[PDB]
Amino acid sequence: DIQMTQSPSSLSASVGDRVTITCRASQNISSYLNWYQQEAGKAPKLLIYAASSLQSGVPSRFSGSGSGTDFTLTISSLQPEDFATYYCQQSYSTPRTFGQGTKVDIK
Amino acid sequence: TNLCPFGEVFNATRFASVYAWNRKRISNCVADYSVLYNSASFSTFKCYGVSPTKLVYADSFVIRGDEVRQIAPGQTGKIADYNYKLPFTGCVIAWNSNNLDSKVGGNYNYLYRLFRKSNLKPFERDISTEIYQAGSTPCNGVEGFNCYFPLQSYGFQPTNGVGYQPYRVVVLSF
Amino acid sequence: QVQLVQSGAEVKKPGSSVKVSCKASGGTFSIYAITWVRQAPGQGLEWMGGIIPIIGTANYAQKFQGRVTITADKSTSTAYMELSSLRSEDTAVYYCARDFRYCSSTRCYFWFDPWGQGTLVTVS
Ligand SMILES: *[C@@H]1O[C@H](CO)[C@@H](O[C@@H]2O[C@H](CO)[C@@H](O)[C@H](O)[C@H]2NC(C)=O)[C@H](O)[C@H]1NC(C)=O
Ligand SMILES: *[C@@H]1O[C@H](CO)[C@@H](O)[C@H](O)[C@H]1NC(C)=O
């Protein structure tokens, strides 16, 4: 299977700060990485797909870059509505692989 | 004195999708084709080898507008090469069905082949769901990761440009 | 517009079975794929398996082979899953999604947009 490594496991930040999250696979997969946000009590939703495109309509709060084995997600200016967990999925195998997940915390 | 059900061929409640075509044979029928020729409801009425004023296998399906020109001998493209390959003598008749097929939210009852192992032979109808192998390694049942599900759907909807309008196409081969 | 609507919580005890489902709207029911994922309280999210109804054979993760049946009903446009031989460690929220893909040229990319609500099963 594909090992999806997601870190830091904890990213505190203030509102208006920047958040950087790393999603690296042990395998070189050119562009199948997706990022999801999960709010408390809810099913997860997609933010970013196929490495860098947005789906949610979010006003450029999330963006990122990289290819093959690596990838970096950045939060451009963290807002109150973003205090949610995040996780990576690499859509390149059966089973699909998910990372362990991370969260953005508060001061 | 005995005109056949051209009306069933044309005024079908539902049309076949490319990939899963409705092949009807017409025999023992008056060839009154003035009914199609003089009808203003049709747009394309391109006759090959036959005069349209003098003019059977009736192959019907729904295609998007940019691809209408592919239903012809000598053509290439997603439909001409992977769905419906034509060699022919007869006419290709088509009309804009936007008011029949374009549903709100999108009409997703039509499906076309995008990924194929080889170019189709004339009138070959491949109706299988076999997974496209891409070429780097056998899929072995894996989902589409540099491996592909062979067909893509195509939705039709009320707001579209010309190339995105659905067309009902009937190919009458003689 | 493939909104998925899924069933609520269930409590059947270990040794029995739990069947859950998600009804799909929008269209193109037969392709792309119905997949199920689960997560325990604590987001140890994993793929269980899924099915492309036009083929109808499914593909399962090694953790659920022989335990979970994933199927689909084309006329009901509904996703189904049933876990047999229930255990207390199976407590999780189960989710549906459609494996939507976008294709261009010779490559397609896959992601999950139409997430359901989550069905909580607590066999205890
Ligand atoms: C499909 O149905 C339409 C009716 O909606 C048929 O159109 C009629 O055809 C007759 C015979 O030429 C005309 O006298 C009528 O005035 C037409 N009515 C309308 C509303 O167009 C059409 O001929 C049928 N198609 C085929 C191939 O038989
Ligand atoms: C990673 O994938 C790209 C695109 O498929 C390829 O060009 C590159 O050589 C690969 N790199 C490694 C280390 O496998």
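What you see of chain B is 333-387, 395-426, 429-515, where the numbers are those given in Swiss-Prot.
Method of determination (from the header): electron microscopy, 3.8 Å.
Keep in mind that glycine also has a Cβ here, set from the backbone N, Cα and C atoms.
Annotated in Swiss-Prot:
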MUTAGEN   B:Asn343 to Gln  Reduced viral infectivity
MUTAGEN   B:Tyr453 to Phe  Decreased HLA binding to NF9 epitope. Increased binding affinity to human ACE2
MUTAGEN   B:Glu484 to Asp  Increased replication in human TMEM106B overexpressing cells
MUTAGEN   B:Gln493 to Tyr  Reduced host ACE2-binding affinity in vitro
VARIANT   B:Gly339 to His  In strain: Omicron/BA.2.75, Omicron/XBB.1.5, Omicron/EG.5.1
VARIANT   B:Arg346 to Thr  In strain: Omicron/BQ.1.1, Omicron/XBB.1.5, Omicron/EG.5.1
VARIANT   B:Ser371 to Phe  In strain: Omicron/BA.2, Omicron/BA.2.12.1, Omicron/BA.2.75, Omicron/BA.4, Omicron/BA.5, Omicron/BQ.1.1, Omicron/XBB.1.5, Omicron/EG.5.1
VARIANT   B:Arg408 to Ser  In strain: Omicron/BA.2, Omicron/BA.2.12.1, Omicron/BA.2.75, Omicron/BA.4, Omicron/BA.5, Omicron/BQ.1.1, Omicron/XBB.1.5, Omicron/EG.5.1
VARIANT   B:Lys417 to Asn  In strain: Beta/B.1.351, Omicron/BA.1, Omicron/BA.2, Omicron/BA.2.12.1, Omicron/BA.2.75, Omicron/BA.4, Omicron/BA.5, Omicron/BQ.1.1, Omicron/XBB.1.5, Omicron/EG.5.1; May enhance affinity to human ACE2 receptor
VARIANT   B:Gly446 to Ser  In strain: Omicron/BA.1, Omicron/BA.2.75, Omicron/XBB.1.5, Omicron/EG.5.1
VARIANT   B:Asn460 to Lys  In strain: Omicron/BA.2.75, Omicron/BQ.1.1, Omicron/XBB.1.5, Omicron/EG.5.1
VARIANT   B:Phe490 to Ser  In strain: Lambda/C.37, Omicron/BQ.1.1, Omicron/XBB.1.5, Omicron/EG.5.1
VARIANT   B:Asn501 to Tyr  In strain: Alpha/B.1.1.7, Beta/B.1.351, Gamma/P.1, Theta/P.3, Mu/B.1.621, 19B/501Y, Omicron/BA.1, Omicron/BA.2, Omicron/BA.2.12.1, Omicron/BA.2.75, Omicron/BA.4, Omicron/BA.5, Omicron/BQ.1.1, Omicron/XBB.1.5, Omicron/EG.5.1; May enhance affinity to human ACE2 receptor
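Features recorded in Swiss-Prot, as mapped to the structure shown.
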| residue | record | contacts (Cβ under 8 Å, 6+ apart) |
| --- | --- | --- |
| B:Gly339 | variant position | none |
| B:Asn343 | mutagenesis position | none |
| B:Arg346 | variant position | B:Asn450 |
| B:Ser371 | variant position | none |
| B:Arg408 | variant position | B:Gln414 |
| B:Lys417 | variant position | B:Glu406, B:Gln409, B:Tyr453, B:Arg454, B:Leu455 |
| B:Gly446 | variant position | B:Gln498 |
| B:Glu484 | mutagenesis position | B:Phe490 |
| B:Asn501 | variant position | B:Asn439, B:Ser443 |
B:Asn460, B:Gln493: which of these recorded positions has the sparsest Cβ neighbourhood within 10 Å?
B:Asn460
What does DSSP assign B:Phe490 (variant position), in three states?
coil
Using CB under 6 Å from any atom of ligand 1, narrow the recorded positions B:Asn343, B:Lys417, B:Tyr453, B:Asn460, B:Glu484, B:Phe490 to the ones that qualify.
B:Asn343
Can you grab the distance between C-alpha atoms at B:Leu387 and B:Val395 for me, in Å and as a whole number, given the 7 missing residues?
11
Do the recorded positions B:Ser371, B:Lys417, B:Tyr453, B:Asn460, B:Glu484 include any whose Cβ comes within less than 8 Å of a Cβ in chain A, and which?
B:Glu484
Å between Cα atoms of B:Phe429 and B:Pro426 (gap: 2 unmodelled residues)
5
Among the recorded positions B:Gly339, B:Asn343, B:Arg346, B:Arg408, B:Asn501, state which ones have a Cβ less than 8 Å from a Cβ of chain C, giving them in sequence order; state 'none' otherwise.
none
Determine, to the nearest whole angstrom, how far the Cα atom of B:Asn460 (variant position) is from the Cα atom of B:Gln493 (mutagenesis position).
17
Inside 10 Å of the Cβ of B:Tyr453 (mutagenesis position), count up the other Cβ atoms and send me the figure.
23
If you run the three-state DSSP split on B:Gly339 (variant position), which class comes out?
helix
Can you tell me how many other Cβ atoms are located within 10 Å of the Cβ belonging to B:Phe490 (variant position)?
24
DSSP, reduced to three states, assigns B:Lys417 (variant position) to helix
For B:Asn460 (variant position), the three-state class that DSSP assigns
coil
